[PDB]
Number of protein chains: 4
Amino acid sequence: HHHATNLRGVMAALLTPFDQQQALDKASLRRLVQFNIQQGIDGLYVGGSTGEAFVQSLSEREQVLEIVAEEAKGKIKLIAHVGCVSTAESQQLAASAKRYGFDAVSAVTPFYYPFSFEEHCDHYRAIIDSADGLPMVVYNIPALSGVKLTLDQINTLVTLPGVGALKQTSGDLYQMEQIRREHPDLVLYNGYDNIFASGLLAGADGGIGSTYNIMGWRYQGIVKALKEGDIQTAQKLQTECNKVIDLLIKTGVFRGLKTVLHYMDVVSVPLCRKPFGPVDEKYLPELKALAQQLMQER
Amino acid sequence: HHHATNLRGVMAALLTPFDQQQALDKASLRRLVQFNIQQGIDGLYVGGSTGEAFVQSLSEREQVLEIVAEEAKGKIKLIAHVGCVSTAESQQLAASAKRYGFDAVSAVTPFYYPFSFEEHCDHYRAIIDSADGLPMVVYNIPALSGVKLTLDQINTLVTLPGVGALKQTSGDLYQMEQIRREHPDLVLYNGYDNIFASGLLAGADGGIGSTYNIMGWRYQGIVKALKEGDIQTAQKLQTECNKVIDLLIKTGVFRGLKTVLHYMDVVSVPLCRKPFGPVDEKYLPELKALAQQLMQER
Amino acid sequence: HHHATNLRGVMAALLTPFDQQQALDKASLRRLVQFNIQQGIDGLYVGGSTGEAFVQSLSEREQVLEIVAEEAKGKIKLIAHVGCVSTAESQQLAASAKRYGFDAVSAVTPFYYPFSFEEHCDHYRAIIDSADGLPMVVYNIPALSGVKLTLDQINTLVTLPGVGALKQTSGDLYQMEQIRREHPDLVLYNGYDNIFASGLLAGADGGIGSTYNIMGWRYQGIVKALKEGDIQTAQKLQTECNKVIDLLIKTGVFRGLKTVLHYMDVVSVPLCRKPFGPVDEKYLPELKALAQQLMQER
Amino acid sequence: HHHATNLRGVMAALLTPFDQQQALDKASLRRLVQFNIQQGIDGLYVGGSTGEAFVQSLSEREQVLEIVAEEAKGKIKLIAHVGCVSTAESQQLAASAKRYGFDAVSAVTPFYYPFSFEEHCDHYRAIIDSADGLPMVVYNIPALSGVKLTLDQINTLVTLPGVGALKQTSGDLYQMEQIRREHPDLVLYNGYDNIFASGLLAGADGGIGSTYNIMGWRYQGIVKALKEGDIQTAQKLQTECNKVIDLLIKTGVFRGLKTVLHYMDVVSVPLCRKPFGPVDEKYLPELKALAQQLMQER
């Protein structure tokens, strides 16, 4: 864990922009990468849940990884989410992430079909082998994956050879503290943006999140406030983030984010892929206003 | 609903055989189709959960659909499970099922990402359009999909134009009865093999199931016995099925079934795809005995 | 299990009548006991969930047990639901049930606080001791109790010395069959009325239910139809029961039942205890019509 | 909400001491009240979940409330948990709490039977009426109660006339922040001890907890640390609390706490009421050493 500390920080879970025909919008992808760099984000987590990975083909996910590395390699940290249900498919993506010069790979616990804990562990070992030296970020999201690991199971996973971090998308901040207590050196990313400040206090040392695409500097600000013992600033920031997240939960999170980015002149066409539908047009004034505010604040 | 009556019956959820390198085992696939036909199954449900769809590429799923239709078209009913999380991917598979001459398509409620009910409805409508005349079998499996439709939502879904059946993989037999009561003419497939007789009594008029690959005629026997008022025979058959299902749940159902079929000289290599592991060797004596019994019964 | 054979059958879960001051209405209690006897019910299950046990004192529950025994002892079977969260309170009620001459006691798995399996076993042992020879009906209702016993645990529970039956208020009809298979002689009551026919087919050999108070003869009719191989009659009866159950779920089940009984001239005041509220006025016409229908049927 | 400000703080959820005969141990109750006062606790929450409310009679609960008021009225704040499933029973306890001179009443959302939101509201209204001027602390504990109120429902409940606070025993710290945001003046108690620091950071302004009986000074330490901007001390204190809570979860929390208090010479007999069993003998050395360490610490 210690030798992977350079993975610590605040990393945006990158969205994947699509054009009007629902194909990859490469110009908006590049813009979004540059926008994140200019914001001072520590890194990008590519092809995750937020990137709409599970409605893309392997080739499409590869195309995104390739373009992001072209734009960002060596400028900020890059973590390739390569996870699929299939081990072999995940391995293909891990090999591609290596080819493109990513700093790390990551995989969601494979979902849909129930797998035993040992099966989960072998899946990660295989993907780690294919990544040929890139550290692995285990990605735990029980709300969506349906996988219910015990703490002892988590401890085993995060100590497999080659694992350098955990992306913990869980609101159980008792478990967050227990993981920190067991693994003093582990890179531990808070996954739910709406509890970020409280997650850091429990023991997370950074985060990966969808809303960082539009306001990542706020999360950076929370890290700084807490380190400096400025609790009022940390709380006020989290409150502002949560006002934004309330709205995005109403609009739909990925599409609301894309829409804000549209009004920030990053994303040409703010659609998610079917079966996601469009943002209700009623929200456009508020989302326009939020883009405007964030641009003035930034 | 009345127009798709001929979809009524007992349809095996076809397994997809793999070779030692985890590629499609085409020879075992063809043998398995012929074996199902020879034992009198009413039809095949291809590329479903049991078929390991969600650890196959679109191309791989199409290759399986194409080969099954070559072997079986016009001899038994053929239902293509075309469902993916992506609507567009599902549409590609529906078009392919039409080109290969399937009798119907089916799609699991798309999973992982939460979608609204309207989004679910638009997903089915798009797939129905791409199926170009093949009726749609809505596939509900809340335990794995994470989708929690209300009864009123199910009623709306199953009355969309082009829907001719529901595959109901749910153990809620109150809801089974309520669905039958609302839709007297709907083809209603019981999805949990271990409650088949009870599902029929509640209102299902057939089933789709994984264990039918090895003992489908027992389920047909249950249909006949209930039709004839022979409750004892139906219960006896259901008891024998459930003894087998207890074992398959211990072994892992798909790989257990593949292993029985291996000992029946149908499937050359009884592996599932990673991250599924192999069957524990401690279960082989029972799986071997079951194969021996079923060969002497059929 | 063989020793308790005479507990098999169809037993109404008796409602506890109250008046407008929320006091026990003993005259309506007696009337309801006689109304049930005349339906040809096999027995009564007194002071259960349906009997509003958990909003009564021990004294009130005892007063009700004593009166039911006066009215019905020797005429029909009598099961006293003595269960409380507290073991000692449950024991007091069990001792009282013995004094009043009940045929059996019953206890819900104690709820609210999580208890270990050993703790549940000791609770049943302690109540069985106080029951002083009355067999015990274990009462499993996971939806309300929060208790999630495994099948192995259920098996150990139902084979404790002194246990003569299981009241299984669960819709898992695989488990219903598995229980019957492990325990061929066990009295096994179906607890969800809206799956009664399917529950019998799975292996239940009777039932205990709230709706039996107003139409218990229908459930006896389903038992008889299944035995005689008249599957369509069993189905049609279950369908009629479920039409009624749809309405009672809309109105609130216990209070809807009490309201029907009120319109049948059995129950003076159709109230449940606070925090149950009254029936919505808009449903009274349907409840009155249902009472009239059921009175005509009988 | 502004008029209940004086209820803000760190209140121990008082344990109810029993003897080997499972009778109330009134001498140990007084000792435990005085011990808590000496720790500098802001107040006591009496006859709650931790107080084993739901395995006591009303008379027993009243006897405890009366003794605690004798020991502590005017010295620390006193909140009577009067909640039962029954509204009338809860009202009796509320009237008694008023007679005894408590500062506030509180009631768990009534459990076991599902009630409508309107029913929950009316339950709280009726208890408030019987509390005759004493403010109400709404008590939300979804894990045990089975009640799943929406945020809008919680907002309505905590703004009923007479409600002065919310005891929020939930680990959802997004919702904790949402509640603070909507109700800037509301007294908001964090209910899960093992996330106390993070709960305060999200917007709780105090807490009610079981483990405060043995180390309440630690929780007061966390409040002070956060107030000063001393994040390190707050984290270190929470970590120490969690080391203890890990052990208590292993041993069983209430009985583990009583056992520590026994080794501190406070509680004569460290038993909970049946169906709670005793502490496993294997854990006694750890609990004694813990008591010794806390005695040395304070």
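Going from the start of the chain as shown, residues are counted 1 onward.
Yeah, the Cβs are placed from backbone N, Cα and C, and that goes for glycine too.
Residues annotated as active site, proton donor in Swiss-Prot: D:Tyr139. Counting only same-chain residues six or more apart in sequence, the Cβ atoms lying under 8 angstroms from the Cβ of D:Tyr139 (active site, proton donor) belong to D:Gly48, D:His81, D:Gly83, D:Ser106, D:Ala107, D:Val108, D:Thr109, D:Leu166, D:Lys167, D:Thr169. In the three-state DSSP scheme, D:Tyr139 (active site, proton donor) falls into the strand class.
Swiss-Prot lists D:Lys167 with the feature active site, schiff-base intermediate with substrate, giving experimental evidence as the kind of evidence. D:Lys167 (active site, schiff-base intermediate with substrate): 30 other CB atoms within 10 A of its CB, across all protein chains.
The pyruvate binding site annotation in Swiss-Prot covers D:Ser49, D:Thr50. The secondary structure of D:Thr50 (pyruvate binding site), as reduced to three states from DSSP, is coil rather than helix or strand. Summarising the environment of D:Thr50 (pyruvate binding site), the number of other Cβ atoms within 10 Å of its Cβ, over all protein chains shown, is 23.
Record note (Swiss-Prot) on the mutagenesis of D:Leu144 to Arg (Swiss-Prot position 142): Changes substrate preference. Maintains much of its original N-acetylneuraminate lyase activity, but shows a 19-fold increase in condensation of L-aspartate beta-semialdehyde (L-ASA) and pyruvate. Look at D:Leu144 (mutagenesis position): DSSP puts it in a helix. Its Cβ placed at the centre, D:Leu144 (mutagenesis position) has 17 other Cβ atoms within 10 Å.
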*Give the distance between the Cα atoms of D:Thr50 (pyruvate binding site) and D:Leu144 (mutagenesis position), rounded to the nearest whole Å.*
12
*asked:* Below 8 Å between Cβ atoms and chain C: which of D:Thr50, D:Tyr139, D:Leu144, D:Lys167 make it? I'm asking about the recorded positions.
replied: D:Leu144
*Give the helix, strand or coil assignment DSSP yields for D:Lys167 (active site, schiff-base intermediate with substrate).*
strand
*Just how many other Cβ atoms lie inside 10 Å of the Cβ on D:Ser49 (pyruvate binding site)?*
24
_D:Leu144 (mutagenesis position) versus D:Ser49 (pyruvate binding site) - Cα distance in angstrom_ = 10
